[PDB]
Amino acid sequence: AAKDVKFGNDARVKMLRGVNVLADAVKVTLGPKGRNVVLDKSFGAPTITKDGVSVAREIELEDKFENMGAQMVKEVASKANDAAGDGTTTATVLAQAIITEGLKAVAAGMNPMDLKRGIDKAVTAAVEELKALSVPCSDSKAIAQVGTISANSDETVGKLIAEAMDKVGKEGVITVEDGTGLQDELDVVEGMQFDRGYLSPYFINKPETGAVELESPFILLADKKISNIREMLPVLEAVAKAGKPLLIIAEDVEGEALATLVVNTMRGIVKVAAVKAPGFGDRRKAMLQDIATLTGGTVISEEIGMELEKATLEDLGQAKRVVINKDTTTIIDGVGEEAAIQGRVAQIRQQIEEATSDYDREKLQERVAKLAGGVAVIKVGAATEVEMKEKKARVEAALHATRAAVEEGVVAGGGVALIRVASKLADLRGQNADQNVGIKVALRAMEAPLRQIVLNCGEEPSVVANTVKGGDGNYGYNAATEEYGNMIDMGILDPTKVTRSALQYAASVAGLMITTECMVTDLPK
Amino acid sequence: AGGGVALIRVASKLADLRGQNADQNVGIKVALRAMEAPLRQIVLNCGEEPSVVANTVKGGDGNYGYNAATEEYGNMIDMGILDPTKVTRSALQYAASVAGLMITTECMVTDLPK
Amino acid sequence: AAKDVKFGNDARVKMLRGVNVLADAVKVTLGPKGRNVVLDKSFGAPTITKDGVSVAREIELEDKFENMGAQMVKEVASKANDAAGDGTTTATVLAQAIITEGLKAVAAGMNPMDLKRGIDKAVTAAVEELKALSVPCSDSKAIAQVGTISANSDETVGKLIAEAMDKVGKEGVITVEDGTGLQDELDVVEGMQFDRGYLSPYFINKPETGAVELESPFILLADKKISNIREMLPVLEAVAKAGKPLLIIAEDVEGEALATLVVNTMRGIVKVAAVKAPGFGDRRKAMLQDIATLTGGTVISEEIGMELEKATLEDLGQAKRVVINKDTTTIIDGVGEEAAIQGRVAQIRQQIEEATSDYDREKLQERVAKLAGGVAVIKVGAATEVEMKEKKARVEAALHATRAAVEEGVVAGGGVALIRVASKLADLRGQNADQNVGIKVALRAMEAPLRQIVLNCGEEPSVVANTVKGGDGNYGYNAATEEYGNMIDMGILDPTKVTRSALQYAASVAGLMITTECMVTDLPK
Amino acid sequence: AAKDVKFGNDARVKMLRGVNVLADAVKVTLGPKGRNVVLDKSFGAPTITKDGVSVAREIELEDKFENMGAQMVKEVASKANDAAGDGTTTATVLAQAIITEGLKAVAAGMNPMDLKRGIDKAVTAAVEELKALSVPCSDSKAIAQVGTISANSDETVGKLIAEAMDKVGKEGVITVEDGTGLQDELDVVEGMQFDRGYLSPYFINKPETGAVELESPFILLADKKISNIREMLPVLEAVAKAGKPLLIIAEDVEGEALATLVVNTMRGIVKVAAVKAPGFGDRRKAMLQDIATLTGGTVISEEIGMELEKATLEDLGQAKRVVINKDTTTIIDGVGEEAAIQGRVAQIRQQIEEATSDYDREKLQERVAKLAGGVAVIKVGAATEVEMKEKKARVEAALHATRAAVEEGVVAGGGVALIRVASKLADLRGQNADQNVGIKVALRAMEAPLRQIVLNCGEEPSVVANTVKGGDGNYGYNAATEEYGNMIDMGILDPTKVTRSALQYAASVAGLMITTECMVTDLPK
């Protein structure tokens, strides 16, 4: 209906002022000396937290425009978390910094399109100057130190992780279950994991992690699209019995039978979830077959004349547990006998011999790895339910950030990482003044994360920063101890992956906004 | 020659075209000066005075234009900057259709703001 | 009483918005393709003009602050006119240009104090790059061409001037009287001129020129300060008779007898005017003596026991006409007999022989020059009163601008002068970005004057400027003909002095304003 | 004080809307089928008239700007009347026409400065195309027909004029006095007339004509400026006796003794009036001498040592009547004896023999003419006071318009004159479209005057115009008879001088306004 449209300053100041809220309202839970943000709840008591993520989710403004802004940068930062395991709070505070100075420039008479390049250059450079500091993390000794710092100095964790990776390689699968009663457990089981997520939220039964979890469920393997729920019934009812939930893996599921299951397992009538099959094309119909052998089931395709109506509970796959992120599935321990599995491996092991191309080769070594190096399972320790559910968490967080260190290393955390990088590129230049500025902006805006935590401590950031700059190396300022030194030795660091993601995604958005001339939203009625 | 020149080119030749009464000669000048738009615009999305870039593309001939991306002139065709003819035509005609109708409208009838 | 006080943006935007009026309301009467500005009068018909000066005088805003700004820049430009003979309209439009971009900068985050330096450097440089183009004007042939272009191609004028300067040196005195009936007249008379102005306006009887004029007046020469009007009466009454006005030259005249005469010759009771004696110290009491011999009178000092009460009409000086600018007096043809004058010269001619220092020398060659090379008098031609009063004007304007060419040459007028200069200094830099910008601002702001006249012609300035830049030399754009070429040959030029003054004074102000943080005015009540 | 300033449309629409009143409120009293305009008076009854001049005087609007406009065009039209003897109403309606279409153009996107030229060309052309139709008026037969039509078909007048011109040449002086009792009288007396007006209004004792009249007054002839009223007393009192008024002729009279007499003859204490002497320079001191011999008095200059204090009533000039317009004096019958006058002529008659130049010659034949061909005096007829004062008027109006016919002929009046001219110049063109339009505008705007009178008759002007155009020659439309034919034969015509003046002055103004971008007036407080 009748829209409202704004251009120029207006269209932007709204965006700015709009993000300034999302920012200012998160840049406090920053660091160790971070403050509390109270998030009013409806029924019950307010929620008091310092989790910059939860504080974000609850942001949404009145003025349709301001909101629009604050709703974009909000949307991008969320991506950093999706990749690394943290940073979103950082991203957000970075973005704010660029945008604040960017728009301060644009409106001063400089070209937007250049300021965007100057910025992207200054970044593309700093992203590498950053890969410099990156200090490897390959030996299972250093892996321990990481997980140990991610669990708040709990040595028990660090080891647990290291012991796990040393069983399936730092490129393997790792899951965390619940404990059976004190004494941490660890063992390897036939499993798998592919890059597919849930088809729609709601299936979500654990809004804490933001994913789904089904125990001893049944799996549906059918090659084709599913719209007519009718095809389901003969199986959705054979699965109402035995009282076990169901997982759906097929070419896809559209609006009909989709919005159907989204409601049935919503009232509590047989819980089910679905996700697109793996990959596409001709290799799709093959990968899907592995999952079948892996879970003692059968593939249901139309190419051989099989219908979803003529399928009992025997033709279904089955495992002892499965998880499914926003964009990541993962099967744990399947019924498949080590006979048809070790044999399916032999068939694929030969597919590599009759290899005629490099591509055909790659996608085969991948298919095997996931199928032979099963999955790692860590059952957290214990001593009372309350403590068990707390360690479980610190483990996931640790394991996570660890993985991301193994990949691109780790670097002087706590805000230095950036001030360091950005202190070298002081000579970087572009083609026109309007681009040189697009840079200075991007640098001065990396001094933010630190300058902030130094502020959540009532200590003049003006200085603490100036001083961290007046040196070199991993020399930083420890937020907690209020004394300087080597940030790495002091145990203050973040995987490199994240300090990067946060710097890039922040840049992405800020850019777009600096190069925006028009906004179109509904009318305040 | 795409990227806005196509038009400025054509419209630069027809500088002698005339009609029957002043009120028609003007109906022309209007239509020409309005073809210098598309270019004059992209030249604006680059913060470069369109006033000039246009004037200069006019002060020549052939497929000589201004490359928006490179910020340097030359042969628009060689430089890989072009649009099928069909389109640069369609757009010029349909735009004309409408504008016409509106310029020859004396009455509008719509529901009441309630 | 209760003041209102503003700081920061506020204090400035008011100033800006305040000058934007004074500017935008004068930058139209610019050039040959200039428009008309109507200045409402009370009783009678509106005044229609294109004289950017008259349009200024009538500017004064409501909002005490906006007015404050517009009232400063207004005050400085007026100085250009005072020195050269034009430029004020230019100064004003220049000022606008700097300030508009300066404040656009300050408020963008740059240092004010630097922007001021960057600007002043960019100027101090361009001022010389300008003395380059300056093409001399010493031979009485080129002098003619100037006066001729200042009189709108009237050769008769150009000659008149040249013939005049060739009688008292290009460093002499020149005045324009009224004609006696066709046929231009020219002759030399015993006179003098010193750097002193009226003590207060009002004495002004010709608000057109803005000065005072007294015919066949009496002169008062007394060495001392005058506060008690009582001392005057014995002479102010001997001067009510004979019906001639009176000129006062004494050490000074303070609040008492001053605000006294300011009112007496206001009602029409004996017209009088006063001005500080010449120079100061010991040489003051001497210079003043020359004026006496020069005008057949006597000096009245307290050092010999002379009182202002005991002075008849015989002890008074007398001439046939005197003028007195804002800061310039000038005596024309005095009663002094060529006996005591040619003798006073002989006395001073020797003072130079017994010269012991370079200073003592200088101030003696000056005293003689003014006393020996009397004054030039040009009685304009005729043929009806209406035409006579029109040529008289074109002569003053011409003579004026000429003088200013003789001093610092002439240069490609009509806005090029500047675009030229400012096109070379493209490499000029300072110490910090915030100073480099203080420059770019000052250059881009010199392209204004032209960019404007090109606008009073409906021709895209964007181009006409770009094109005048894309060359070199005195190559410009003729506003009148709408065709390019050599601005000098085409007869389009302004004395160098002025194009300088206007650029400097404009700079002065803009500077101050860019370095202002507080404004203090009365309350809107 | 605090001014208000407007630019662009605003500055103009105000002016337009402002004139539209002055116009619309006068363009009705136009022609023979003209309507009545009621002009409220304070004390008494409203004034009902059709004299577009009187209706103008009483216009002055509220909105400072609209007024400004309506006050300019109002001021220029008044000039037409000053030269010719009519037209002001026409000028005003012309101006309106140009301005209305001009600004309609400017604001449409065309250049103002061009539109002004296009217009001025179209005029400069039409002004001549007009000198075509101009049909001579030299023979005392055609002169009669003119005066006769200017007196509303009263043959008696026409003759009176003709008989008068035939006594002092169509280049002589003619005045209208009051009658002595029926039977028109006519005779020649020693008099003179120069181009000088009253120094300030108020002296005006007959606000009907707008001039001054003194019977059997004394005259003051003094060569010099007069500021100190003191110099007067010894004579202003010798003139209080004898009870006769006084006329002042001197180099000039400034602020002092001026604002002095302006008040003394205001309370009724001895009526006096003053006017600048004739011409300037050296010939001024001579012309003034004639006036002396002419009026049996003596010249009072400072060059021979004469003071205004030492002058009785014998040294004063004297005549039997004098008149003084806005810019025209005129002496009637002086005491000078035909001895010193016929002798002064002989002295000047020789000045011509010893003639060395063409200029010196001219100004001598002029001095004699005015002095030898005295003045004509027409004492209107009678039969009751009321009718006598009515004929007197019709005579002045007639005599006037006649003079103006003798000079530049006469042409098809009643609005055709213009439509005719403007119908030929249909091919006239300029340099750019924006100038061709500046023409079309100026032509279509000449069809106004007619188009209007045709409207004050409820007859579609659309046609009557179209039809007068569709022919040629002096073929027009008679407003009164409502039938066409030869406008000259039908007795419908206006001196050429006026139809010109009105077309030019109207153009002048309209121009200026079309080329105005700024207005500056006081604040509505």
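Residue numbering in chain D adheres to Swiss-Prot, whereby the residues present occupy positions 2-526 in order.
Structure determined by X-ray crystallography, 3.5 Å.
Every residue, even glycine, has its Cβ placed from backbone N, Cα and C.
Feature annotations, reproduced from Swiss-Prot:
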MUTAGEN   D:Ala2 to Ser  Complex stability is significantly decreased; when associated with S-76, same residues as in M.tuberculosis
BINDING   D:30-33, D:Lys51, D:87-91, D:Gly415, D:479-481, D:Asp495  ATP binding site
MUTAGEN   D:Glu76 to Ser  Complex stability is significantly decreased; when associated with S-2, same residues as in M.tuberculosis
MUTAGEN   D:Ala109 to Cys  Forms inter-ring disulfide bonds. Prevents ring separation and leads to the formation of high amounts of symmetric GroEL:GroES2 complexes
MUTAGEN   D:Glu461 to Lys  Temperature-sensitive lethal mutant. At nonpermissive temperature, the rate of general translation is reduced and a defined group of cytoplasmic proteins are translated but fail to reach native form
Using DSSP and collapsing to three states, where does D:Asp495 (ATP binding site) fall: helix, strand or coil?
strand
Among the binding-site residues D:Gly32, D:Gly88, D:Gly415, point out the residue whose Cβ has the most other Cβ atoms within 10 Å, with all shown protein chains included in the count.
D:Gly88
CB contacts for D:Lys51 (ATP binding site) [other CB atoms within 10 A, all chains]
16
Please classify the secondary structure at D:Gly88 (ATP binding site) using three-state DSSP.
coil
What whole-number Å value do you get for the CA-CA distance of D:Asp495 (ATP binding site) and D:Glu76 (mutagenesis position)?
22
Of the binding-site residues D:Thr30, D:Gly32, D:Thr90, D:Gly415, the one whose Cα sits nearest to the Cα of D:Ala109 (mutagenesis position) is D:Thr90
Among D:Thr30, D:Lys51, D:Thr90, D:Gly415, D:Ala480, these being the binding-site residues, pick the one whose CA is nearest to that of D:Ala2 (mutagenesis position).
D:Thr90
Nearest-integer angstrom distance between the alpha carbons (Cα) of D:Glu76 (mutagenesis position) and D:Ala480 (ATP binding site)
29
For the C-alpha pair, I'd like the distance in angstrom between D:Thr90 (ATP binding site) and D:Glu461 (mutagenesis position), rounded off.
21
Of the binding-site residues listed (D:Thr30, D:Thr90), the greatest number of other CB atoms within 10 A surrounds the CB of D:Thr90
Using the alpha carbons only, what distance in Å do you get between D:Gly32 (ATP binding site) and D:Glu461 (mutagenesis position) once rounded?
16
Local backbone state of D:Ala2 (mutagenesis position), from DSSP in three classes
coil
Helix, strand or coil at D:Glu76 (mutagenesis position) [DSSP, three-state]
helix
Close in space but at least six residues away in sequence, with Cβ under 8 Å from that of D:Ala480 (ATP binding site), the same-chain residues are D:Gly32, D:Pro33, D:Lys34, D:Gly415, D:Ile454, D:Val455, D:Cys458, D:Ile493
Quick one: pull the CA-CA distance for D:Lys51 (ATP binding site) versus D:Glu461 (mutagenesis position), whole Å only.
22
Sites among the recorded positions D:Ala2, D:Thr30, D:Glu76, D:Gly88, D:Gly415, D:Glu461 close to chain C [C-beta, under 8 Å]:
D:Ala2, D:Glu76
Cβ contacts of D:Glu461 (mutagenesis position) (under 8 Å, same chain, 6 or more positions away):
D:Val455
Using a 10 Å radius on the Cβ of D:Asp495 (ATP binding site), the other Cβ atoms enclosed count 26
Listed in sequence order, the recorded positions from D:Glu76, D:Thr90, D:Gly415, D:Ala480, D:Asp495 whose CB sits under 8 Å of a chain A CB are none
Counting across all protein chains, other CB atoms within 10 angstroms of the CB of D:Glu76 (mutagenesis position) number 16
Around the C-beta of D:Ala2 (mutagenesis position), how many further C-beta atoms are within 10 angstroms, looking at every protein chain?
7
Tell me whether D:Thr30 (ATP binding site) sits in a helix, a strand or coil according to DSSP.
coil
Enter the number of other CB atoms within 10 angstroms of the CB of D:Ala109 (mutagenesis position).
8
